[PDB]
Amino acid sequence: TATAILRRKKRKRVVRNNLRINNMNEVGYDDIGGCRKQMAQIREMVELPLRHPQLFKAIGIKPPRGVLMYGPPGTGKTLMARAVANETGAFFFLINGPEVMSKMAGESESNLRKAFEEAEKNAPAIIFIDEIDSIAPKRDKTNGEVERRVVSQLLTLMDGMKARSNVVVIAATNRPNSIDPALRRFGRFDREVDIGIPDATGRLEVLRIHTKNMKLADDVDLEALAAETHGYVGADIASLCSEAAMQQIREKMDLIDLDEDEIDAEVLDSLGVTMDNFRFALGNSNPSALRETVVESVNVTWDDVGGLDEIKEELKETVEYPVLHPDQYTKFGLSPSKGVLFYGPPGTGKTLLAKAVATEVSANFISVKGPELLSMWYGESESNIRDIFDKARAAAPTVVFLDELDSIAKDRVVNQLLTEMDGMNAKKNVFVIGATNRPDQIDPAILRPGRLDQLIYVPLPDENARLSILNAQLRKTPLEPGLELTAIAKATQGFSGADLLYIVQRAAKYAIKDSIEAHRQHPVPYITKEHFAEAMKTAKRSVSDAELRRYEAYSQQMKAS
Amino acid sequence: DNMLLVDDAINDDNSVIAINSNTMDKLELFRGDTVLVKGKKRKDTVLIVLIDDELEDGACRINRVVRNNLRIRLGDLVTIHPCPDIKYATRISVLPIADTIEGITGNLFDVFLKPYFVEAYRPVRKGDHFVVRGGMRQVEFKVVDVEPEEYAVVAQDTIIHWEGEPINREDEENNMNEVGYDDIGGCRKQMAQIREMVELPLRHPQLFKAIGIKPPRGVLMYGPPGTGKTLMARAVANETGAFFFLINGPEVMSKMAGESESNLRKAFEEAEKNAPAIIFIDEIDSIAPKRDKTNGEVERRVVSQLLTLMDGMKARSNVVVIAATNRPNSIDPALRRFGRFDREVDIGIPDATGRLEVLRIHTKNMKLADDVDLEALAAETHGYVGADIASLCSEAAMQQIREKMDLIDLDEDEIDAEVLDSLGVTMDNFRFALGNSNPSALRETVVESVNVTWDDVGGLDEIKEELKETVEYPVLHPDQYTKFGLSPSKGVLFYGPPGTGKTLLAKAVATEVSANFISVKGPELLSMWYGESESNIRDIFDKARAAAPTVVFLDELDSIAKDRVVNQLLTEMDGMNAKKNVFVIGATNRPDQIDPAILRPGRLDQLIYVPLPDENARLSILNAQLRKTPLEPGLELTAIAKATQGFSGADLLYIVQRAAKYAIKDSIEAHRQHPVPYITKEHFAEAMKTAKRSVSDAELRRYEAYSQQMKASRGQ
Amino acid sequence: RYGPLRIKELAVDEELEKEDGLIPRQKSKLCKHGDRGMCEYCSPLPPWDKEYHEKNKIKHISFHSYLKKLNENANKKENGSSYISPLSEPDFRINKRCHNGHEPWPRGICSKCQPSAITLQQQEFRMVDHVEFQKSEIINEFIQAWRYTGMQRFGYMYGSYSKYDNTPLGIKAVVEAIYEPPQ
Ligand SMILES: Nc1ncnc2c1ncn2[C@@H]1O[C@H](COP(=O)(O)OP(=O)(O)OP(=O)(O)O)[C@@H](O)[C@H]1O
Ligand SMILES: Nc1ncnc2c1ncn2[C@@H]1O[C@H](COP(=O)(O)OP(=O)(O)O)[C@@H](O)[C@H]1O
Ligand SMILES: Nc1ncnc2c1ncn2[C@@H]1O[C@H](COP(=O)(O)OP(=O)(O)O)[C@@H](O)[C@H]1O
Ligand SMILES: Nc1ncnc2c1ncn2[C@@H]1O[C@H](COP(=O)(O)OP(=O)(O)O)[C@@H](O)[C@H]1O
Ligand SMILES: [Zn+2]
Ligand SMILES: [Zn+2]
């Protein structure tokens, strides 16, 4: 069950080199890391149909064929496909999207015909239709005759392929909805796999895989780099390493005479990548995966947040029990609730609560910020709500955090969201968590049963919660020995978490200012109480009293009702 | 050692070099030795070594022709190496220069070359020049072809083929390729970037093998049209010595259907087959425009073929692809990911020094008159790209020709050489050309550099220190921020009455950290809102990233911040990496009208008030605006500054401008009547008589009330 | 090689290459311009003009003229490229070694080394234009062979090539003798 196929080179000093223990293909499972679940799914759906076809005969079923991988560009879909194909060691026919699309008119279809015919002839075969979108975009995108001839030919070949032949088709596309919808029916690319950005452990694995040949200096802390790099896809990490090496060589260029074709061997052998080079590369790099909705994991437990004990218990009862113990729910025959809606003053930490809920069920987390909602409302966002929920289904269990519903729920977008939520499978674990500061403005239609009906109030932090938050925010900062914070926490009655963050940030700013002054004068390794007092002299609440009274009145109305 | 000094040789032989005895001993050379000499631009030649003690130790003498061939000037350094493996030229094909051979009758070969090569054994290499002085004539030639290649010794038995059509001289000059770095000025930063990104992968590939990394391949340059992108690419290619394979966009897109793909495939195949190579895809936007543009199949097949070729070259081949586009968003987005044009370079309008360098580069063949003040022209030319400066020089020359046209007979087709000598451009001609100039770079947002210090902004010391601690410290001491684990602040929002000089503060902040400055005025934002502009916010921030450390400036943001545009701006601000040294500075007069979303933390949160100038500040502003004006000796502006309480900087500028207008009026009237080199205090009094405040009391009170509210909001 | 290839070929090719073959045309009655200055109908006719060939009952275009057409179609001077060979003999055999990650054809193939569909089409340029028999005896004896024996024959025909004025940049193969192999 689960990742059961992963447990236990490339079918292959001189002996070690021969046994593999510019064109160095045949990258095995070793050359991939941080995507264990998806790799396990692909292996399970590819190997067994080909390596061991007699099991299906013994049990008497027709194995699924179409496999559709999709995820943000650069996550390594092509790498995974090539690795699986080489590991299986079967006739591997490779077809690219643009490569076929670049042919003359009338020749981009005969190539597909011959490809499928040859794959059938030499079974078992694996066909990797890379960038399938280019040859089968959305129906409205292309109206030309050729752009429909190609799609029709692809569909006919796919339908004709479904037979005893041990041939499996794999396709890759960044946008799940970009593919022609007709390609996602039974007997076609039905099984779908979602690739999400890696987590800290995945980033560490990727960095180790790429950083095995570079002449790394001893003062390298790859763990720190993995911790700092957030939202970096594998391609971004490779670019980071390349940029760091480029920076190292640039720094060493002083002793390098460019005029001479050759260089002194000692200088060439003295190259060494330092941590500062990696930091500079991080400064230069610029990830772009987060620009669009992606699937990622979170590791927030019930300790980075303060208070809200009743809220924590309510969320546990709502989400954990259906996930951990569905058997008792079936015993009582009651289906679990679908969504939840957090409301309260801003800055109380609703995002952290959503992340903690996702972590407890060990479910992937998808987010939709306010600007994303506005972009979708204006109809200039590449993705779509249907796309979001399709990815959520493919990556179940999942938690979809819709932030700032008030912007759109002041509607086409609201109607689409309602339809998607209603159409959700009852037993499938697709939780929806909404965040809003103005519950009244929200369209009441969303609050009907079977929807975001479970409203939860998030109160402002209490003295204990304020102290806990302040301690958590200052944990990773050099503080003066015996530096108390209870007095500050008590003095910050009515302060939201953002206010405490602002206070600590200003204190650190004063500390760094003093340190810079001292260094220029020549000292300040800590953040002493004077900086905190100076910052506090200017800090103040960010929530007006009337807002708090309105929230309290709404909570009282809900309780009474 | 072998870095011999260049000097003019007494002899007129084209393959003889005289060297010092001491250097000859150092290099173990001897008389009559044929040696390979390398100068500049990778130029090489073969010279017969002759001992000569007259030269100082470490110096060599070569004649004019050899220096011209080597593209080097007297006083430079040349490297001389042994050439013992030079074979005799089996067959040399040589043709003359047409202009030189004009007026020659009979067989040129017997007249000039036959005595020149017999009993001479002159080494000859392709692309060299040799001049024969026969009788009363002197004729230059070219080493068109040599067998064996590429060079060999012309022996007595060597066969010489002089047959062939004359070679026009205009080709060598007017086709002046092989342009070195000395032909590019004002863009040293981008030139250095391209050099460090191209030369090292090609010139020293073993470096990356030693470090065991895959060097970046794609490169994408972009900037305003006419900024010398093609010139920079050509210069880099020529200096690197790689197999340059220039490809044009319009040229490829003008072929019949089914031919552009073949041309691209053939080009890439040839580039691969002759590694190392440098492919330059000019005007790539004309090959792969944005998706929303032409949807025709002929417009998609070319893009798909280009993508396939780009993806297919990942191998041990030394191929570098350079593309040029006017804007980054024109190219299809698919061409901006890993394994493709992932490295970007931005070209911006030059500063004063850049314009001076451009003028000197172009104004070296002009017969300029003595009264030339290139520095003055550079100061008075703002926003000119290189092409505009070249056009300015051409127009000035045309104006000079027009002025001298009086002494020319148009009907006669011959002009006296004396008149031609008198030709010379003058400063008035350049001023007229400027008057006829039509700059167009500024019509869109463009990266630029500013040079304002903490002296053009009077007073406001607390604001200056706040900006310093907000911006300068992160850039210069990021290690401290890392030590304390504090993320630097992104941007600030300046608010206050108009005319306080917010733009000056932004420029000063940009200058202090030595950061490029990008400006986005209100009309540009409105044009983006209506969608009739050539650029979008995403493009602006992409250019800001490319030209980091940059400072983006928005003016009168309240016009759009009263929304699709604001949503795009928020998305871009959230997207940018925090570590990137990009600061977004907004300026507005009605802060409360700004959308609250803009003021949230992680965005333009910091809010800074810009008060009106005070008495000392007003005096400093007046003095600064009058530094380059002739004033009345003994005149004091303290009284004027005192009397101008409550006036803005724009008001003081208006007062000074009116005073200057009155001064010029009086001077012109006096000259017509015919004195007043400066401005007397009476003019200043007259100008002040018309003074009018640009700020009403109610608005100032409202600004003060808002400031008090903000202070109370942070006072507990 | 930074330009056109360097090799020595038949003299006919050289002499033909030296010529340009332009067919001059005089002032058409439809022109609107002074004596000097040619607009669109008075311009010289390129040697590859298909209209002239099909108008004069010539079915093909004298290969050298086709080479001139190809050279004119591209390869701008002084810039725009570093020379691309305009003529390439098509090859259909599958590349035995492509290796984007796949193995040779016998047990693996990609879409980059797959022979694309072949579009057969009548060629438009004929290399050799006119085959010329020096004397009637040369072939009369050959046919006399069949007359006497009654069986078919087969023999190579040696000869040499030369210009052919009757066609734009045309070539003629003059056959001198016939040799009959043992068959
Ligand atoms: N485990 C990994 N996950 C992600 N990237 C990886 C991993 N290991 C290596 N990489 C690097 O990440 C990049 C992935 O390239 P790849 O071509 O597979 O990406 P892609 O976006 O899936 O491709 P495609 O163009 O086919 O859509 C390469 O640099 C590869 O070296
Ligand atoms: N228990 C808590 N209460 C309030 N704020 C917290 C708490 N824990 C962490 N935070 C801080 O709250 C910030 C995010 O607030 P959150 O409410 O999740 O988003 P928003 O402010 O948009 O509603 C983080 O920067 C975090 O440091
Ligand atoms: N240093 C320079 N920077 C910019 N332009 C320059 C410079 N030196 C010369 N120029 C002139 O500016 C023009 C640059 O043309 P360019 O913009 O590169 O052409 P393209 O439109 O192909 O990009 C040319 O006329 C060139 O002679
Ligand atoms: N220290 C200063 N304070 C205010 N204005 C100044 C100062 N120094 C110069 N100025 C003038 O103020 C003008 C500002 O113009 P403008 O941009 O329209 O207003 P603002 O800069 O306030 O937005 C400039 O033309 C400049 O000459
Ligand atoms: Zn005419
Ligand atoms: Zn192949």
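Here Swiss-Prot sets the residue numbers for chain A, with the shown residues being 22-29, 72-75, 96-104, 206-594, 608-719, 749-787 in order.
Structure determined by electron microscopy, 3.8 Å.
The backbone N, Cα and C atoms fix where each Cβ goes, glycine too.
Note on A:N358 (mutagenesis position): other Cβ atoms within 10 Å of its Cβ, all shown chains, come to 18. Secondary structure from DSSP puts A:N358 (mutagenesis position) in coil. If you look up Swiss-Prot, you'll see A:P257, A:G258, A:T259, A:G260, A:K261, A:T262, A:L263, A:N358, A:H394 marked as ATP 1 binding site.
Listed in sequence order, A:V655, A:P656, A:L657, A:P658, A:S693, A:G694 are the same-chain residues six or more apart from A:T532 (ATP 2 binding site) with CB atoms under 8 A from its CB. Annotation source Swiss-Prot lists ATP 2 binding site at A:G531, A:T532, A:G533, A:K534, A:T535, A:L536, citing similarity to another entry.
One mutagenesis experiment named in Swiss-Prot is A:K261 to T, and its note says Probable loss of ATP binding. Complete loss of catalytic activity. For the recorded site, A:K261 (mutagenesis position), the DSSP three-state label reads helix. The Cβ of A:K261 (mutagenesis position) lies under 8 Å from the Cβ of A:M253, A:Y254, A:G255, A:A356, A:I379, each on the same chain and at least six residues away in sequence.
In Swiss-Prot, the entry for mutagenesis A:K261 to A states: Moderate reduction in growth rate. The structure shown retains the original residue.
According to DSSP, A:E315 (mutagenesis position) is assigned to coil rather than to any helix or strand. Among the mutagenesis results in Swiss-Prot, A:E315 to D has the note: Severe loss of catalytic activity without affecting cooperativity between the 2 ATP-binding regions. Slight reduction in growth rate. The residue drawn here is the original one.
Where Swiss-Prot documents A:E315 to A as a mutagenesis experiment, the accompanying text is: Moderate reduction in growth rate.
Packing around A:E315 (mutagenesis position) is summarised by its Cβ count: 24 other Cβ atoms lie within 10 angstroms of its Cβ, all protein chains included. The mutagenesis experiment A:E315 to Q is recorded by Swiss-Prot, whose note states: Severe loss of catalytic activity and cooperativity between the 2 ATP-binding regions. Lethal. Restores cell growth; when associated with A-358; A-369; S-471; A-471 or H-475.
For the mutagenesis result A:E315 to N, the note given in Swiss-Prot is Severe reduction in growth rate.
A:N358 to A appears in Swiss-Prot as a published mutagenesis result, with the remark: Slight reduction in growth rate. Restores cell growth; when associated with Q-315.
Here Swiss-Prot describes A:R369 to A as a published mutagenesis experiment; the accompanying note says: No effect on growth rate. Restores cell growth; when associated with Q-315. Under the three-state DSSP scheme, A:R369 (mutagenesis position) falls in the coil class. Listed in sequence order, there are no same-chain residues at least 6 apart in sequence whose CB falls under 8 Å from the CB of A:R369 (mutagenesis position).
All protein chains included, A:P471 (mutagenesis position) registers 20 other Cβ atoms within 10 Å of its own Cβ. Secondary structure from DSSP puts A:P471 (mutagenesis position) in coil. A:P471 to A or S appears in Swiss-Prot as a mutagenesis experiment; the accompanying note says: Restores cell growth; when associated with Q-315.
One entry in Swiss-Prot concerns the mutagenesis experiment A:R475 to H. Its note says: Restores cell growth; when associated with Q-315. Cβ neighbour count for A:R475 (mutagenesis position): 16 (other Cβ atoms within 10 Å of its Cβ, all protein chains included).
The note that Swiss-Prot attaches to the published mutagenesis A:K534 to A or T is: Severe loss of catalytic activity. Lethal. Around A:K534 (mutagenesis position), the C-beta neighbours below 8 angstroms that are at least 6 residues distant in the chain are A:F526, A:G528, A:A632, A:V655.
While the structure shown retains the original residue, Swiss-Prot records the mutagenesis experiment A:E588 to D with this note: Moderate reduction in growth rate. Summarising the environment of A:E588 (mutagenesis position), the number of other Cβ atoms within 10 Å of its Cβ, over all protein chains shown, is 21.
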Contacting recorded positions, sequence order - A:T259, A:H394, A:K534 vs ligand 2, Cβ under 6 Å: A:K534
Cβ neighbours within the same chain of A:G531 (ATP 2 binding site) - under 8 Å, at least six residues apart: A:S693, A:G694, A:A695, A:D696, A:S768, A:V769
A:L536 (ATP 2 binding site) to A:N358 (mutagenesis position) - Cα separation in whole Å: 29
Minimum Cα separation from A:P471 (mutagenesis position), reported as the residue among recorded positions A:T259, A:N358, A:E588 that achieves it: A:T259
Per DSSP, three-state class assigned to A:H394 (ATP 1 binding site): helix
Intrachain C-beta neighbours of A:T259 (ATP 1 binding site), sequence separation six or more, cut-off 8 angstroms: A:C219, A:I379, A:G380, A:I381, A:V417, A:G418, A:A419
Coarse DSSP state, helix versus strand versus coil, of A:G531 (ATP 2 binding site): coil
Maximum Cα-Cα separation in Å among residues A:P257, A:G258, A:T259, A:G260, A:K261, A:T262, A:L263, A:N358, A:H394, which the record lists as binding ATP 1: 23
Candidates A:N358, A:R475, A:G533, A:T535, A:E588, namely the recorded positions, that fall within 10 Å of A:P257 (ATP 1 binding site) by Cα distance: A:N358
Whole-number Å value for how far A:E315 (mutagenesis position) lies from A:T535 (ATP 2 binding site) (Cα to Cα): 35
From mutagenesis positions A:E315, A:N358, A:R475, A:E588, the one whose Cα lies nearest A:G533 (ATP 2 binding site): A:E588
Most Cβ neighbours inside 10 Å, all chains, among the binding-site residues A:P257, A:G533: A:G533
